[PDB]
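K.L.:
This is the structure I have questions about; it appears just below.
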Amino acid sequence: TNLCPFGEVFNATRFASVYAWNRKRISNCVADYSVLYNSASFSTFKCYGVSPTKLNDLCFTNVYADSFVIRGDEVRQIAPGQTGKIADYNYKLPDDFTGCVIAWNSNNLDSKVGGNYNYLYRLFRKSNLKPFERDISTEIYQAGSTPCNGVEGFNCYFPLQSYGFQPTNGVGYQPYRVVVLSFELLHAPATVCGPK
Amino acid sequence: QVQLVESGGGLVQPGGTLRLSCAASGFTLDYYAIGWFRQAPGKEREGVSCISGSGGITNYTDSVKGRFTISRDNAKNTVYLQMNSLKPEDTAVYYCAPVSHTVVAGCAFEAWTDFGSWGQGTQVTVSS
Ligand SMILES: *[C@@H]1O[C@H](CO)[C@@H](O)[C@H](O)[C@H]1NC(C)=O
C-alpha cells in the first residue's frame, strides 16, 4: 500500500532530549528498509531478535519509532539489559526487546558554539525506569538524609543536566541522533510489512 | 566549613584582562550550579555570571555579556571567570557561591537563600 514515513522520523529538523524522548507510531504502511541502509551516514545500525539484513522480509502488527539525542559514548546503553544513567534513568529497553537501534553523528546540527542548551539528560532518580517509561519531572532530588522540601541546596540536587554540545568536543562526547524501532507482534493482523 | 576559595584577581588598566577562579572546599562541585558575584565599593553583592552543574549552560548579566566567560573543571572542583576588556566599573570584590538551577537545567544569579559562607572573595581593581 503506501510507504512508512521514516523520513519524518529520521530527517526531522529537531530531535527530542533523551529524558523526554519522542515516540512516533508507524502503522498501515510498507517499510522498505533499503532506504535506511542505503543512506549510509549511520554509524550504529543493529537489531535484536531479527536479522538486520532481512528486515525487508518481515511483517509486524505495529512499529514504534522512539528518537532522541545522547552522547556518542552512550549509544552502547541503548540496548536490552544495559546499565548506566541513560539506560536506568532516561530510556530503558525491555530485556526481550525485538527491534533495531540506529544512530548517527549529529555534531553538524546539534552542537553550538555557545554550547547547545536544549538537550538534557536525567542524572538522578529514586529508582530505575521500567521499560519504555518516560519521566519528565523536575523535582529536587534528596541525595542525603536531610529532606529537601523542594529547595536546591547541599545534597538536594537538580535532577537534569544539559549536555552542552560544542562543535569541538571529542567524538565520544559529540551528539548522536538515535532512532529505536520497536517491532511489535500482537495477536492481530499485521499492518507493517516490507517488500517480502 | 563549606566554602569556595577565590583566587586570581589584582590590579589592571582599562582594557586589561584577568582570570579568577574559585575552588570548592568541604564539598565537591559536580552537581551544583555556581555563580560569580561582585561587591563594588559600598554596594550589595550582585550576580555577574553563573554556570550549570554540567558546564553546559552559562548565563551573564548585561554589563558583562561579551566580555566575561565563565567555565568550570569539575575534575579539579574549580570554576573560572575569564574577564576581558575590563572597565573601571568592574572594580569590586568577586566571590563564588552556589546558585539554583532553572527548571530547564540552566542557572539563575541568586545564591542559595541559606548560603552564608562567602569567602574572602578576591579584589579586582581596574584603574588608570
Ligand atoms: C533523508 O533525506 C535525504 C535527502 O533528501 C534522503 O535521500 C533520505 O532518503 C531521507 N531519509 C529518509 C529515511 O527518508
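Throughout, chain A uses Swiss-Prot numbering, with the displayed residues spanning 333-528 in order.
From the backbone N, Cα and C atoms, a Cβ is placed for every residue, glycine too.
When I checked Swiss-Prot for this same protein, it listed these features:
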{"type": "DOMAIN", "residues": "A:334-527", "note": "domain 'BetaCoV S1-CTD'"}
{"type": "VARIANT", "residues": "A:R346 to T", "note": "In strain: Omicron/BQ.1.1, Omicron/XBB.1.5, Omicron/EG.5.1"}
{"type": "VARIANT", "residues": "A:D405 to N", "note": "In strain: Omicron/BA.2, Omicron/BA.2.12.1, Omicron/BA.2.75, Omicron/BA.4, Omicron/BA.5, Omicron/BQ.1.1, Omicron/XBB.1.5, Omicron/EG.5.1; complete loss of interaction with host integrins"}
{"type": "VARIANT", "residues": "A:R408 to S", "note": "In strain: Omicron/BA.2, Omicron/BA.2.12.1, Omicron/BA.2.75, Omicron/BA.4, Omicron/BA.5, Omicron/BQ.1.1, Omicron/XBB.1.5, Omicron/EG.5.1"}
{"type": "VARIANT", "residues": "A:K417 to T", "note": "In strain: Gamma/P.1"}
{"type": "VARIANT", "residues": "A:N460 to K", "note": "In strain: Omicron/BA.2.75, Omicron/BQ.1.1, Omicron/XBB.1.5, Omicron/EG.5.1"}
{"type": "MUTAGEN", "residues": "A:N501 to Y", "note": "Increased binding affinity to human ACE2"}
{"type": "VARIANT", "residues": "A:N501 to T", "note": "In strain: 19B/501T"}
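Map the listed features onto the structure and describe their local environment.
P.N.:
Cβ neighbours of A:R346 (variant position) (same chain, under 8 Å, six or more residues apart in sequence): none.
Taken residue by residue with DSSP, A:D405 (variant position) is part of a helix.
Listed in sequence order, the residues of the same chain lying 6 or more apart from A:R408 (variant position) and placing their CB within less than 8 Å of its CB are A:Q414.
With a cut-off of 8 Å between CB atoms and residues at least 6 apart in sequence, the same chain places A:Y453, A:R454, A:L455 near A:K417 (variant position), listed in sequence order. Secondary structure from DSSP puts A:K417 (variant position) in a helix.
According to its DSSP assignment, A:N460 (variant position) is coil.
Neighbour density for A:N501 (mutagenesis position): within 10 A of its CB lie 17 other CB atoms from the protein chains shown.
In this structure, A:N501 (mutagenesis position) belongs to neither helix nor strand by DSSP; it is coil.
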K.L.:
Near A:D405 (variant position), which residues of its own chain have a C-beta under 8 A away, given they sit six or more steps off in sequence?
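P.N.:
A:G504, A:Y505 - these are the non-local Cβ neighbours of A:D405 (variant position), listed in sequence order.
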K.L.:
Can you tell me how many other Cβ atoms are located within 10 Å of the Cβ belonging to A:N460 (variant position)?
P.N.:
12
K.L.:
Give me the Cα-Cα distance between A:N460 (variant position) and A:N501 (mutagenesis position), rounded to a whole Å.
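P.N.:
The Cα atom of A:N460 (variant position) is 29 Å away from the Cα atom of A:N501 (mutagenesis position).
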